[PDB]
Amino acid sequence: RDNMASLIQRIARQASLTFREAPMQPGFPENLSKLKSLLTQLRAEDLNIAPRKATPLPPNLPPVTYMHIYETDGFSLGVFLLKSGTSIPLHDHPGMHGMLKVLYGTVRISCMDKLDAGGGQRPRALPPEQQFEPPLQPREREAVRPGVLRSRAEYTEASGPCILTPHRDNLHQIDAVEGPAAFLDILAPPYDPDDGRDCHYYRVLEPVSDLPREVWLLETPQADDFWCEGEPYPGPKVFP
Ligand SMILES: NNc1nncc2ccccc12
Ligand SMILES: NNc1nncc2ccccc12
Ligand SMILES: [Co+2]
């Protein structure tokens, strides 16, 4: 069709409309569904990203890299590229909406939430006799929170986009399965560590089993061996 912008430009426009009057323009549910529809059409070749295959990882190379596409105050738009056998560790997205689309390879995504009384749960404190492996230091026991592990599935470019909300599937872990993988990620609002909106990491405690099952979650510092460095984005530019 004549004069159509690139798909990635149109994704960026729609995320901007989604996450920021006669006739009435779309509301949030309609805009979210349109954003989702655009992401379902996106292929790696639309970003000029050749699928990557396996090559031992030198200790100085990042396990994961990041391609910056665009960002505003409303959203961030970029690509994460995982090397073989790497993992984006379990983390949350506080108060955020998220949408991701696998471009190549296969990822295991585990989706979780911390219990929230605003949803009709009655979150309880960890019981004192409940023990774990490894055992919990006293300051760690006080910091444990209950949560629920909702799903743990493999996703490829043929899967629908994966969506999260402030209150549903807000925690996830992404493991690269059977070689390298990459996905396009939209986050809204973006992280802002200077304004106290950081990426928080977690571990699921193993005590002393189908889904969904309740679990115990402990926040933890970013792992020593996890870091994500930028690399050039080769696809169509998002203007301006
Ligand atoms: N930004 N660099 C790094 N950040 N965190 C962990 C690292 C581990 C090995 C090499 C580089 C690392
Ligand atoms: N699910 N992906 C991610 N979500 N939030 C923050 C991230 C930071 C680094 C790498 C991946 C991230
Ligand atoms: Co994430």
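Since chain A takes its numbers from Swiss-Prot, the residues it shows come out as 3-22, 40-74, 77-229, 239-270.
The backbone N, Cα and C atoms fix where each Cβ goes, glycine too.
If you look up Swiss-Prot, you'll see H112, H114, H193 marked as Fe cation binding site. Annotation for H114 (Fe cation binding site): same-chain Cβ neighbours under 8 Å, separated by at least 6 residues, are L185, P187, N191, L208, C220.
Here Swiss-Prot describes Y87 to A as a published mutagenesis experiment; the accompanying note says: Moderate reduction in enzyme activity. Neighbour count (other Cβ atoms within 10 Å of the Cβ, all protein chains): 16 for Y87 (mutagenesis position).
Cβ neighbour count for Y222 (mutagenesis position): 19 (other Cβ atoms within 10 Å of its Cβ, all protein chains included). The mutagenesis experiment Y222 to A or F is recorded by Swiss-Prot, whose note states: Significant reduction in enzyme activity.
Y223 (mutagenesis position) falls within a strand when secondary structure is assigned with DSSP. Around the Cβ of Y223 (mutagenesis position), the number of neighbouring Cβ atoms within 10 Å comes to 20. Among the mutagenesis entries in Swiss-Prot is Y223 to A, noted as: No significant reduction in enzyme activity.
The Cβ of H193 (Fe cation binding site) lies under 8 Å from the Cβ of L111, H112, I130, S131, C132, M133, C183, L185, each on the same chain and at least six residues away in sequence.
Between the alpha carbons (Cα) of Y222 (mutagenesis position) and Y87 (mutagenesis position) lies a span of roughly 18 Å. In the deposited model, 9 residues between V229 and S239 are left unbuilt, and the Cα atoms flanking this gap sit 14 Å apart. Each residue contributes its Cα atom, and for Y87 (mutagenesis position) and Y223 (mutagenesis position) those atoms are 21 Å apart.
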